[PDB]
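**Q** Could you have a look at this structure, given as structure tokens, before my questions?
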Amino acid sequence: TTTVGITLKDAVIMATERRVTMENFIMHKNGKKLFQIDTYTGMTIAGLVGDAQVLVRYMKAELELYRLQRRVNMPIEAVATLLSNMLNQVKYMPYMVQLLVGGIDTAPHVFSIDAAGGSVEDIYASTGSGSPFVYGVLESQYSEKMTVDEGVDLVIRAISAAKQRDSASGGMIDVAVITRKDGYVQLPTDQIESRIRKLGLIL
Amino acid sequence: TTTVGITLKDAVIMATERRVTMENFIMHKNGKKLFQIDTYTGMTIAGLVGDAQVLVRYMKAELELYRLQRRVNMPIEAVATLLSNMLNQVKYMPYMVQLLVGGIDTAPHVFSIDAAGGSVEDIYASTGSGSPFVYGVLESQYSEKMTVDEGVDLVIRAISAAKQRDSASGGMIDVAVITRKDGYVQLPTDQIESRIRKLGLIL
Amino acid sequence: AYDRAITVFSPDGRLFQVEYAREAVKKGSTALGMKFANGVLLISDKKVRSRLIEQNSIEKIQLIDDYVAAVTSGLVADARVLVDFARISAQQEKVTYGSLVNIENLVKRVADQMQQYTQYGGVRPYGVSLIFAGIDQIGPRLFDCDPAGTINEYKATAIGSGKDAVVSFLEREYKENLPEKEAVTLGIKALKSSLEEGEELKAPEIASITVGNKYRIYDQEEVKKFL
Amino acid sequence: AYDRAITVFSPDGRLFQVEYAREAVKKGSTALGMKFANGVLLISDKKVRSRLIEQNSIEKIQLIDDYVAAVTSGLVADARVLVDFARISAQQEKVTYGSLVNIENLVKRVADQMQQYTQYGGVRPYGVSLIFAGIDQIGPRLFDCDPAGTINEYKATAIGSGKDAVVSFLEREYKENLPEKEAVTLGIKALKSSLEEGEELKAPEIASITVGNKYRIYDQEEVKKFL
Amino acid sequence: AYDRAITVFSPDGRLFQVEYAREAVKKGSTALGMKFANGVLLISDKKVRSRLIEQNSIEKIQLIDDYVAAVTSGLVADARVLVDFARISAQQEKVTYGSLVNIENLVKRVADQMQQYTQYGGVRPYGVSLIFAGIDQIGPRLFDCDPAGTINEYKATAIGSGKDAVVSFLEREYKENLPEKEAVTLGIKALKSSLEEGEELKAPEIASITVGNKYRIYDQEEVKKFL
Amino acid sequence: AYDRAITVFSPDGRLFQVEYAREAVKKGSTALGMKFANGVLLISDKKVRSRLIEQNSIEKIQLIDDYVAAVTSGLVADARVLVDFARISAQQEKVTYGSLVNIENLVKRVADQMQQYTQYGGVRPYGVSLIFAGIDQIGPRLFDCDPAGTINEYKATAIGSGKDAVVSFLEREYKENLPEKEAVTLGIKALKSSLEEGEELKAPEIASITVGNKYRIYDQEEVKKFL
Amino acid sequence: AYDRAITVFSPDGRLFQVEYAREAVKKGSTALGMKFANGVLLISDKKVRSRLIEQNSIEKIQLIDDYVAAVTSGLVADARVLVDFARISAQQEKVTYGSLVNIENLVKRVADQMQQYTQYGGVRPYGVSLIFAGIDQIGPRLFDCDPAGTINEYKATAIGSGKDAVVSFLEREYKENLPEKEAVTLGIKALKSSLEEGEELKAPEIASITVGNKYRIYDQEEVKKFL
Amino acid sequence: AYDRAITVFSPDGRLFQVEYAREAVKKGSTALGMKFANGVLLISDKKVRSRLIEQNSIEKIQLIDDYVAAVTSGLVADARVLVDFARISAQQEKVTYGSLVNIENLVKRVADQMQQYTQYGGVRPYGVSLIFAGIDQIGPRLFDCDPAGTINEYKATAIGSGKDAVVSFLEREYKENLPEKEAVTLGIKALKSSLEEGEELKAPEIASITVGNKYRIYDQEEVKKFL
Amino acid sequence: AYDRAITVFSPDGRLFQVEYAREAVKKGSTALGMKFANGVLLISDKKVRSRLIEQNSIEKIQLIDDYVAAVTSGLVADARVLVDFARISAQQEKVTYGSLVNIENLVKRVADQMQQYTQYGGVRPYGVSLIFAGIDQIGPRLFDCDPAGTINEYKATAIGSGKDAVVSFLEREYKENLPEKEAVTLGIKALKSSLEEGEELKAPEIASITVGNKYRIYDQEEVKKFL
């Protein structure tokens, strides 16, 4: 698998691929690894499928209960700290999952949480089997002065390189840009096909 | 990783590097391993990231609850004893972490606590993968008659040698001198770049 | 001599202590709600208090989800503990089934919780009644949960000190499937006819949902229209 | 001076607190049922209430399975907790034996549960009686479970405020193996002769099973025939 | 002022609450049994009730095994819970020893269970007496277990409202080793002489075992012979 | 006003509830025993009852081992629970030490058990006194355990309604090391002088041990000699 | 006759024991607070006591964080146990979320803790009210938590013996967003107008926060200015 | 009206129930002891009872070790349970430290055990006082432990019905470091002056230790010397 | 009628049972202490008792560390249990932090322990007040912990029957930073002016610490100087 999360000026862009295996044997050509976890933050999935979906359900639960009780969205450091505490309270029966939460509260953030519950900020992060390819292209092409369109084009080029060079990665890329003004919006698949045909990554 | 803690006349200087791996694969080029744990003492991190961050959260919690209840700062032997008791109450499901707490109460201290909870004072200590290089340069160049500026220059030369000779160590060094008069102050990154360019450790 | 314990029946066979919790509900201010053409609303009377009070925390109506909401009447301590339990049970239902599929066993969680305390000694019941309302897989829902735990699905109800007069009005005036505005004004007239003489209806909090939409609470000037 | 605790006998040897839970049953509305030629039915009186009430949630008859059903009388809170326990025990019975083999120890689960609370202090009994009815491996079943827990297999009974008058009628009029329609009309006459003078029998809910078939509830216009 | 708790003695040293449970037994209908030449029987009076009642579930005599059986008198709720505990303890004895080897510690299980509730506050005793009877490795057995738990091996007894009159009859008429029929007719005369004047003995359930055989219950027309 | 709880002392410092359990012992029939030249015996009065009772289960004397035995007086339910606990504690002592080494802490198990219930609320004491007797590694033993738990080693005692008169007789007549027969007849005279005028001493059960031998109970015709 | 247990309602449906804990609050000295233009303050009256007392430990205002603080009124024992629970709860919230994100569920923890004891027998409520105040992710906060547990967000309040008079003053005089000094002097006038005639306001402890800053307590000579 | 529960103080602040246990001690027979030149002794009055009683089990003095011993006064049941707990705690102290190093926290175990029951409802205190005495690593020890648990190290004391008169005598006559015989005769005179007129001091059990030696109990003829 | 349970408030909102534990403190003898120039002392009145009492165990002052010490007043049993808990909590604090860093939460352990028993039914409070005093990382400390648990840091206090008179004296005479001797003589005058007329102040135990030194208790002849 491969996930990516990129923080730029006033937005944070996250995308996954959609392929689930679950065996060697790629079984589901259209999965769901990118989840809207609250009204201004999302979570990606790059581990064991069942454990990861249970983590997504618990985090949707606790963040919605949060927003209902306190009537304000949870900060990104707070949700990643909560997620770290959950993953580290049970580490000798652990969740084999690599998480990556990202969102905006007063500044765009993306955090990366491993299976033992170590949360650490970075300006761009990635989890999954096809992670080093997207770290290569992000290291070579990333700029903090990008716009949202240049950022989502960089994200699509990244996941495309990971799909070209990795077996467990594949399928149609779903990308969701979360900004403060428009909220969590996920790009439709026709727009992503248009960006792929514009960038010349279709064959 | 590499951390360092040096006790001199009326101050104690601690610094880490900032690189997190979490894989082989150095993943985060800007981590956070040096933490202000109370108003006159700090803690460094050289173990497993998640367990170490949970230890930092618990020690910030207990020392702030301490200062609030008793209205005085906790002594350095007391915080390291508390940390030893925490690490040794659970040693068959242990925290794989090497800690190093340092601060000043009536005299500057730095203690070194291993994963089994053995606390022992020394005039200079270091934890991490790049620890023997900074022990070499501290053994060859350390003097107890140093000033704060000569001490922080020694610290930067140490972590620079460890970055030059160790793979898991790297990134920008963050240094924080804690003294009784000025309290816990962390040097800004421009000042640390100025000390590196003065000492001739940039390339 | 039998109305001292929660666990003792009477020569008629009555649980007075439960009925006295129901009397404790009757001391709270009136709150009503009904369903209409694709959705449900809630109306809650508030005699306006200290302007030092932040208005955010005197709302008798509370969101238990984006898609379930409720209103209380009775003891404020028990009331808040109950809306907390409703929220936590909504989250547990949502994590075990992926979504709040039907509102009914959210209210079953709340109802069984409130019922259990009407049976064991050393515990008193909750002196609060709750009116749940929302949209599920089925559609508009509207319940009331009383101190004994008894839940009933309605098309319109009230709770509180007015409850008899409001349900008396709605019992002879309510017609289903009203478009939202007309429904609200009917419910405002219902709330009006429960006060005593000389009392002027102040501004009540009112909120609604339609099928496929989320919650919204009419702010005070959208409320101010129907005065 | 002895009717205050569930755990104290009297100079006769009476448990008054249990008898007062039985008196609490007596304040509920009448509900009857009987078995016939291949199957059992249930009839339940309902004095028609607020049209604001969704009729789906005032049904005294409740399906505990496709092949077991029951009806209550007494406290409405305890009534719902009991029909919940009947459903959950039906599911536990069905999972440990593959199917609800016999209705009898579904009612034993419910009966032992209701009995236990008539024995320990700090707990009050359930003020509800339940009439179970269905088809099993044996055939038509018909029980009644009272507050003390006592179950008995019948061919016809009632519970509620009329119970004595209905069982008095059926005690001198009921003849077994009636074809379903004739049975229902006999039970309607039974329910009629328990009201007081001037009261007109409104529309009661009635439901039945035959051997090899599932449940069905006669809707209000199939009910309206036998008025 | 001392007969309110199960745990308080009197100036004589009496446990009245236990005696009031024993009084609750006395309000049940008479049931007797005795052993004879290779086997034991049981006789139980039943004043015939509603023909709507399925006769399968008014039997005071109950099979706790193919080779142990009993009869109760007192509270019907506690009575059924007790015969359940007798069955479950028979199965536990049979699984730990391969067979119900001796009836005595089946009745010890039941007796210790009934005794424990005569000692702890917050619990009331069982208001039921039980008469066990069967064949073991030793032979014909016949016990009675009272509310306090006290068990005694007899050659003939009764329980219930007649108990004194029946044991008074058997105390001057019973002779051991009667062939089954003669024994039964003696026990019928015993049961007859406990009623009040004008009362006609209806049909009582009677059942027996002989050594090496299983149980059988005389059906109503084999019973009808000895009227 | 203080004799209602087991946990309340009095202005003198008395535990009346414990004393009323001791009064409950006093209503039981007299049973005595003493040691002699190499061994101990026990004598127990029995006013002969119903010939329907199997004589095997009215024996106040009971074998707790082949080498320890006892006799009770008081409540028959508590009496049987106590002789059961004596047997089970004998088996536990025998499994942890290979043999019942000394009778004393068998009686300590029983004594601590009986004492504990004279201290905690929500529990009543045992209304039974027990007299243990047997042969150990030391020799002839003879104890009495009362409701409060108090044990004392004697050379001769009684319990029951006669206890004062029997210990008054033995207090001026008993001489140690009598050969078994002479001892028994002295104890029979002791038991005789505790009855009231006109009462004829019936046949009492008597049993004994000598050092190195097992138990034996004198059958009714060996008993019949000393009448 | 109903104001003896925490778990019994009254014929109106009142919990008097809770109200008497609220009366226990009323015996404590007055303490007020309000929010203003970027921040909140707290004022607490202290009738100056023994100069032997170290002034460090008579402060009704207490720092639960660098960024949350509170003040009590009522029982001093329960008061200190409560501010301890507030501190420990702040630390638990801070360790599970990295920071005290919102003050609201710190006060929810304190509130649920204080509420629970108003429901179970064998426990009395806390006779203390608490006023929380600080800066969070949202901004200036100001709550009051009463014995029953009820929390409410305010812009100004008091607790203690003056509470009605102070909230009466602030109810007609308070204007939001005052610069800190003007706010403090308004609150001092509020505290002044709650005393009785002849009483001179001594020096009260007053402390504040602004957005982005930490806590500070005005020392006695900065306090001495506004006398 | 306050002297009914162990957990209720009085308008003076008295625990009457504890004082009533102290009154229960006062009904026991007098027992004294003192230390002397290298060692301690104990003296215990016994009004000589039934010659049927084995004298081995009426000894108020009991060996809790070869090097600690004690004597009781009060309830005989609680007395024996206490000397048992003293023995078991001596063994636990001896196994965790290799030897009974100091007598003081053997008596602390006993004291904390006796104190705990003076604090919790549903439990009564022990109505026994104990006087411990022995040799440790320090030397001669002498304590008394009362029903409330209070322990005090003395050089001489008594307990029981005489206690005031004996401590009154020793308060004006005792001189330390007497050689053993002279000490004993002083203690005998102390015990003599506590009886009433006409009463002749019978033979009391007396036992002693010297430093480096074990225990010994003076037999009745070495006791008979000091009459 | 409300001063019978620890868990019931009053029409004013008072906890009388707690106040009666505070009254039980008042019956103990006076004990005072204050801090001075580098250190703190303690003074404790003792009306000299039986010379049979070893003086080592009537010391109201007790060492909880080499660097913390305290003195009690009230019930002697609870007093000793409390100084035990203070010692054990000092050891737990010392093992988790390497040293007794601050005296304050040693007294918090003791205070929370004493407070908890003023809240739960079935438990009575401790009828003891404690005055702690020592040197920590901060310096001279001096607390008092009352039955409700309330702790306060002072510069001088007393407890016991004189407490009001001693704090009245110190309230108008005490001046801080006295050199040790002058401080002690001031405290002796304080203790003198609390007795009644005719009473002569006997020899009181007095003990002190200075910063950097350990404890010492002035022996009786260093005490005898200041008479």
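Numbers in chain D come straight from Swiss-Prot, and the residues shown are 7-233, in order.
Per the header of the entry, the method used was electron microscopy, 2.9 Å.
The backbone N, Cα and C atoms fix where each Cβ goes, and this holds for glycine too.
Pasting the feature list from Swiss-Prot:
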- D:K66 to A: Prevents PAN to associate with the proteasome and stimulate gate opening (MUTAGEN)
- D:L81 to A, E or G: Prevents PAN to stimulate gate opening (MUTAGEN)
- D:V82 to D or G: Prevents PAN to stimulate gate opening (MUTAGEN)
- D:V82 to A: No effect on PAN's ability to stimulate gate opening (MUTAGEN)
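On this model, are these features tucked inside or out on the surface, and what's nearby?
**A** Taking Cβ-Cβ distances under 8 Å and a sequence separation of 6 or more, the neighbours of D:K66 (mutagenesis position) in its chain are D:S35, D:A37, D:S50, D:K52, D:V77, D:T78, D:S79, D:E211.
Using a 10 Å radius centred on the Cβ of D:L81 (mutagenesis position) and all shown protein chains, the other Cβ atoms total 29.
Listed in sequence order, there are no same-chain residues at least 6 apart in sequence whose CB falls under 8 Å from the CB of D:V82 (mutagenesis position).
Under the three-state DSSP scheme, D:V82 (mutagenesis position) falls in the helix class.
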**Q** According to DSSP, collapsed to three classes, what secondary structure does D:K66 (mutagenesis position) have?
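**A** SS state of D:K66 (mutagenesis position) = coil.
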**Q** With CB distance below 8 Å as the criterion, list the mutagenesis positions among D:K66, D:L81, D:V82 that sit near chain G.
**A** none
